[PDB]
Each structure stands twice: as C-alpha cells, then as structure tokens.
Amino acid sequence: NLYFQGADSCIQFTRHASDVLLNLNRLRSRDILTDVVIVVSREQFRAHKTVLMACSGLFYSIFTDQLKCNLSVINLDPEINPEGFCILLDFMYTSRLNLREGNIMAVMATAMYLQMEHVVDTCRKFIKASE
Ligand SMILES: O=C(O)CCNc1cc(Nc2ccc3[nH]c(=O)[nH]c3c2)c(Cl)cc1[N+](=O)[O-]
C-alpha cells in the first residue's frame, strides 16, 4: 500500500513506519543488536538505546550525555513498578498501550518518570473520565 502527498507528490508507504517498529520489536525479542539493559526493581529488560531515546525524554537525556551514553546498564528509580515499565517498553516498540484499571496509576507514574508526555496526558484523561 502506497499513496501520494505534498507539493512533491512524493510516494508514501502507508505501513512502512509500523513495519519498521514491528521489525525492531523482532530484534528485541531475539536480542539482536540490543545495546542496553534497563534494571527496574531487580528485573532486567534488554533494549535498543535509539528506540528508547526516540520515545522518552529521560532516555534522550541519558544517551545524549557524553558521560552516560557509554553505560550498557541503566538502573531506574527502585520505586518504579516493573510491570509499568514493561507496559511502556512494549508501547515504545508497538504503538499499543495496555492500560487497565488495575495498572493505570503505576503506568502514569512510570510515564512521568520517563518523560513520555503523550502517555501521561492519555492516562490523565482516562483517570478524569472515571471520576
Ligand atoms: O524472512 C525474513 O526476511 C526474515 C524475517 N525476520 C526479520 C526481518 C528483519 N528485517 C528485514 C529483512 C528482510 C527484508 N526485506 C525487506 O524488504 N525488508 C526487510 C526487513 C528484521 Cl530487522 C528482523 C527480523 N526478525 O528478527 O525476525
């Protein structure tokens, strides 16, 4: 699937961006070219620094710091919920946010810590609606 757009009339591929993420998530599943371990409450999550930086203000700041960009292990605040992190990491790699009544507060807190503004705002709206 392709279509035209812009004063260019440039060809755009509809599924290209989502296909790239699908493939990045496959690399993560197979531990191919992963270059960082994120440690949350003694659980370990392998990932790609570029994907993290593309989705999170916190990770953008870390991995653009000339000192911290060389670390292969990054520890998060030990009060961060690991399920909250796993939900957001999955979101980064898929566009899908598995928000539920039983996890929304943890996910929101985690998204605030990671500086994922669109997710925070979304959690706020869903909390607002249920009051
Ligand atoms: O059967 C295959 O081609 C292997 C399928 N698996 C796979 C494929 C890719 N990239 C890939 C490969 C060939 C392509 N030809 C294209 O036009 N685009 C392509 C993208 C990545 Cl990055 C991870 C995985 N993976 O880890 O599973």
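Residue 1 is the first one shown; counting continues down the chain.
Using the three backbone atoms N, Cα and C, a Cβ is placed for every residue, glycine included.
Feature annotation from Swiss-Prot assigns domain 'BTB' to 34-101; the stated evidence is sequence analysis.
The local packing around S61 (mutagenesis position), expressed as other Cβ atoms within 10 Å of its Cβ over all shown chains, amounts to 12. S61 (mutagenesis position) falls within a helix when secondary structure is assigned with DSSP. Annotation of the mutagenesis experiment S61 to A (Swiss-Prot position 59) in Swiss-Prot: Abolished ubiquitination by the SCF(FBXL17) complex.
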